[PDB]
Amino acid sequence: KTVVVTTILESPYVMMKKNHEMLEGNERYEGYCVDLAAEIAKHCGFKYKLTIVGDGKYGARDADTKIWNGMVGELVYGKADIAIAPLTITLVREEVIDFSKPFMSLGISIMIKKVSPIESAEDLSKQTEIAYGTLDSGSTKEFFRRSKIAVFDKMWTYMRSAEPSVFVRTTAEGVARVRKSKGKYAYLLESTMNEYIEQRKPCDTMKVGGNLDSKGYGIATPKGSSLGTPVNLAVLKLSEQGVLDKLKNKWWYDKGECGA
Amino acid sequence: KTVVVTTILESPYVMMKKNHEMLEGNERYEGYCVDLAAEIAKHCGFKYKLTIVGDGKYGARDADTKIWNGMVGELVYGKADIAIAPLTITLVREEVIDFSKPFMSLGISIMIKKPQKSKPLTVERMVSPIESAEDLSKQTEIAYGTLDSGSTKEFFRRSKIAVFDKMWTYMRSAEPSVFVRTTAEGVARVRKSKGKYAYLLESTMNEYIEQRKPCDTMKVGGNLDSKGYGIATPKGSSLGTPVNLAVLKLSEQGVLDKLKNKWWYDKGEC
Amino acid sequence: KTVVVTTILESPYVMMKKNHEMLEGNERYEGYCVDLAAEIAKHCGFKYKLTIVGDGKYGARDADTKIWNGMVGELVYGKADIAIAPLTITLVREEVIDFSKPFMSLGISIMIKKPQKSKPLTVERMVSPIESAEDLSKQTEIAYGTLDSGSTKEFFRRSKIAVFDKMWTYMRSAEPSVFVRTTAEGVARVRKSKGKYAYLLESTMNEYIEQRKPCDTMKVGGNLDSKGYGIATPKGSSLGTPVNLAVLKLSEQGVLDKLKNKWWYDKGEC
Amino acid sequence: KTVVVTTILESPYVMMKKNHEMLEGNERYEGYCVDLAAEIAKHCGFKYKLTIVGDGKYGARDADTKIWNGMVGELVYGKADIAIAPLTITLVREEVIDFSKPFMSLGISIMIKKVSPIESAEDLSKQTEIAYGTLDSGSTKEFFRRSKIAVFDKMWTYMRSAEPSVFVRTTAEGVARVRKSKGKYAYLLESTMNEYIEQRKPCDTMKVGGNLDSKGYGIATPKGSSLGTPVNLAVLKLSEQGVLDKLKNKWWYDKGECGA
Ligand SMILES: NS(=O)(=O)c1cc2c(cc1Cl)N[C@H]([C@H]1C[C@H]3C=C[C@@H]1C3)NS2(=O)=O
Ligand SMILES: NS(=O)(=O)c1cc2c(cc1Cl)N[C@H]([C@H]1C[C@H]3C=C[C@@H]1C3)NS2(=O)=O
Ligand SMILES: NS(=O)(=O)c1cc2c(cc1Cl)N[C@H]([C@H]1C[C@H]3C=C[C@@H]1C3)NS2(=O)=O
Ligand SMILES: NS(=O)(=O)c1cc2c(cc1Cl)N[C@H]([C@H]1C[C@H]3C=C[C@@H]1C3)NS2(=O)=O
Ligand SMILES: N[C@@H](CCC(=O)O)C(=O)O
Ligand SMILES: N[C@@H](CCC(=O)O)C(=O)O
Ligand SMILES: N[C@@H](CCC(=O)O)C(=O)O
Ligand SMILES: N[C@@H](CCC(=O)O)C(=O)O
């Protein structure tokens, strides 16, 4: 029985190679998550087929409709069997799907154009001269929406009431927007994605400040699935063997096409 | 029914209060884990009594006897119901007990006695004999060790990495023994060995000791790996899901990071 | 019964909200004084309706008619029951209305257009033509004025200090009139007067304007005197004691200090 | 009829005259408060006699005894008619006596012995290497005791549980204690007394940071007394005339027996 693996087009997590038009199956995808899925399948011992979620959303709830979209929706409604992807482990997600132990630590970070005038999140919030926004239908937006801290609350309130729309459909779109904003826009994204962008050409983006919070990426399975325990044990074994560190080094630092 | 919360004695997680002679119950102990347990109790309604393991070990399964000891050991055999303590999530432990999502990230770090400031126009520069784990492995004039019956020793024993395998080979055949019974024992050994002993311990305790007087220890290099502390729970228990959800709530609500900051960096003696 | 809260339109104390075209009631206005009124209502339980004076004046005695105008005027004759605004506690007002303890301290300050940073090794130094009120009085090239029907004008009118008497004598016989109807009008006059006009206003408004864009104004010299803003109340009203106790309680809590911080410096720039 | 004025021996508010042994009546006292009392009496038009309170306390409530001591106790129980003294206006005091409008602004300030490693009160609360305390039965101890802010709460908790006693009987005693502590003790007093001490000989003390809060000194009168309105109007007239500023300049800066 083949296992359907939902995943998102994210760099360096999943990429469609460079000449994928002549390739078929799992061979036309590459990245951190492809290698992670291969290792998970090898440890557990199942055949898998990589598929990209039709709509490029990580997962959220609609406007009072109680409908999950993205990979989380693909998992809840039985369309997918597992999700090897940069899926953040959150409260609202864990109540509907089973997350494994985190395989990558991360955090919310600010990326701007190339001493920074904002640095910390407080100075970014206080100064309205530079705009800041998050990915739409993601987990950082839901972090700010549910946040009760005064700085985070005020940042969220500014973000929701912004003219024009400060959110972005894709993190690539957000990176492009901060690139062509001439330093007038800031992007709130995961620290791993921020580092990957800042170590890639043409290196006009840099990360300021620290991490707003600490989270992790998990492998998600449908609630009450027989694969949850095996994939959790596989993640634990890979972490103890240093395979996750090797994969992160390979897809984040080994190539390094930037001057640093 | 009041369930028990087994826990190790470790600063800044659990420390006896100064006026604990006349105190009893969950007010004798203070630290990060005591109010972590308080927050867990607030989130999911139950009464809890803090306990300390008699043998004073985190937990490891003895070879040729297949018997778990320490916090994990007495959690497995039903003498405990939940273990809120700096317990590392490991594969061997996850097969006998249920773990929650990590509430604190950590890594294996190196502790050495802080060397004297080198002097040469007149600037004071920091010079150390060890800067990573590879130079620790290759060199032989400085001994190094870990905590017995802990996760660090088990990580070194089951390591196929060449440098870690070499370091474990040195550790196993060492005279006198380089392993210590308690973290405080390792810190005292480092402080008294005059730079001839390095202590391999978790990064959180390493930073906590570094920030406190007499601040004669320094942490060299980066973390050897990436792990986390989880709230342990007996296998097939009903507390696993509420504990997981409470950990997620505390993480997303800023309780965890503010607790870590006010137990680690607010009291910066040095 | 709903008690009405008369108030002047002054920033950062009271500002019309951006989406106040559709908003109605107490939600139309925002600022320091609306927060103060909310806290006062929280302390002593009452419903309050914010009201802006039609006259647009703080209040004074008109010439030869012995009639009060502005907030003080409409409070004396019963069109309002409490005044929560930057109203200055003065002797001439305390004889006709009841004042509470000052919720914010203030002084009379000098506002001039910020000069250009003088360039002479290659250091940039601030140079100003006026450094105190004495040199403002002795000099004649720069005009200066106050706000009409306000506390500053009455203070200069009834001053027996030689320098202040000289300044008042210049003010009374100035041509064209140096008195402005609104604080914003005086600030605009200073801004567009190319350094030929100086505005004498309360230190709080001076600092707030100095900290906000385009921030081309500067406050020269120290405060001319020491006064405070109180919450006004008609003589014999039963609200005097509860409002006084509320002011003292809010001062003790630090609510006043945090309101000042979040309405004066947190929102500032440049 | 004569009016009994209660006051405390405080510099530069009330001092014993240099040749007071041969002096009688109000002529043997001098300071800011003596001049203030003279001006208040001249404005209102009453005869007064300065009396120093037998117990050298400003006023507070005892341990669950509901008994007022010091000047506030002298006023509540009818032993005095008015109090021209550095009496801080507080909620607990205002409920039992009538305070006039403040005639002097002040605040809580930290004074130590002459790199400034203490700076603000936050670092004082964070570091226990240096000790700090307040005046016993004053208005600073009651401010810290009733404070709900975390920094002030922890400062008060440290101060109450101090071995040996950290509080001082008199402000002069606290000045001496910080003088002879060789920079190991800090004193929390009013900003006016702090300034007067810091510009006086031998100038070995200095004030750090800023004011912890904003308060004022008022003229206190028994509840429901015919003198409250006249003395309030007198204070307002003196402030509008600049007399209070002249008195503060004369007793704080005119002498100036230090190099500054
Ligand atoms: N250095 S890293 O981001 O590639 C990284 C991050 C992490 C790893 C392993 C690696 Cl290599 N394992 C941990 C897991 C292992 C066991 C302890 C915590 C979880 C369960 N999660 S983690 O702390 O998110
Ligand atoms: N900054 S820290 O070490 O105190 C820390 C570390 C971690 C926290 C929260 C904090 Cl405050 N929560 C995460 C958890 C939250 C959700 C995402 C990963 C796990 C599930 N684990 S963690 O990455 O080990
Ligand atoms: N820092 S400030 O100007 O906003 C400010 C100023 C003042 C405050 C409170 C604040 Cl926050 N309260 C005092 C009052 C409290 C008690 C002591 C003096 C009066 C009665 N008046 S004040 O000295 O005019
Ligand atoms: N500069 S000072 O400390 O001598 C000083 C301080 C103050 C003065 C007058 C002087 Cl001279 N008057 C005010 C009073 C006057 C009217 C306005 C506020 C009160 C009622 N109180 S104050 O703000 O506490
Ligand atoms: N990893 C995030 C992506 C969205 C974001 O960057 O906030 C998620 O799974 O929701
Ligand atoms: N926390 C570790 C023990 C500490 C250490 O080994 O340094 C464990 O769970 O075993
Ligand atoms: N607050 C002053 C008016 C402002 C001013 O005169 O500058 C008053 O009560 O009259
Ligand atoms: N001025 C204070 C006394 C000094 C102090 O408490 O610091 C009072 O009236 O209570």
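So for chain B, numbering is Swiss-Prot's, and the shown residues are 414-533, 645-794, in order.
Going by what the header records, the deposited coordinates were determined by electron microscopy, 3.0 Å.
Even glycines carry a Cβ here, placed using N, Cα and C.
Annotation source Swiss-Prot lists L-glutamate binding site at B:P499, B:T501, B:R506, B:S675, B:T676, B:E726, citing experimental evidence. In the three-state DSSP scheme, B:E726 (L-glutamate binding site) is classed as strand. Long-range Cβ proximity for B:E726 (L-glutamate binding site), meaning a same-chain Cβ under 8 A and a gap of 6 or more residues, is found for B:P499, B:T501, B:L519, B:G520, B:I521, B:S522, B:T676, B:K751.
For the published mutagenesis B:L504 to Y, Swiss-Prot gives the following note: Promotes dimerization. Strongly reduced desensitization. Of all Cβ atoms in the shown protein chains, 19 besides its own fall within 10 Å of the Cβ of B:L504 (mutagenesis position).
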If you take the centroid of the Cβ atoms of B:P499, B:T501, B:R506, B:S675, B:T676, B:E726, the listed L-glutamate site, which other residues of that chain have their Cβ within 8 Å of it?
B:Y471, B:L500, B:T503, B:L519, B:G674, B:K751, B:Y753
The record names B:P499, B:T501, B:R506, B:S675, B:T676, B:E726 as the residues that bind L-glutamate; what is their largest Cα to Cα distance in Å?
17
Take B:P533 and B:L645, the residues on either side of 111 unmodelled positions, and give their C-alpha distance in whole angstrom.
7
At a CB cut-off of under 8 A, do any of the recorded positions B:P499, B:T501, B:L504, B:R506, B:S675, B:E726 come close to chain A? List them or say none.
B:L504
Near the Cβ of B:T676 (L-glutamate binding site), how many other Cβ atoms are there if near means within 10 Å?
23
If one looks at the chain holding B:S675 (L-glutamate binding site), which residues at least 6 apart in sequence have a CB under 8 angstroms from its CB?
B:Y471, B:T501, B:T503, B:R506, B:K751
Hey, does DSSP put B:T501 (L-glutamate binding site) in a helix, a strand, or just coil?
strand
Which binding-site residues from the set B:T501, B:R506, B:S675, B:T676 have a C-beta atom lying less than 6 Å away from ligand 6?
B:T501, B:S675, B:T676
Looking only at B:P499, B:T501, B:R506, the binding-site residues on record, which one has the least crowded Cβ, with the fewest other Cβ atoms within 10 Å?
B:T501
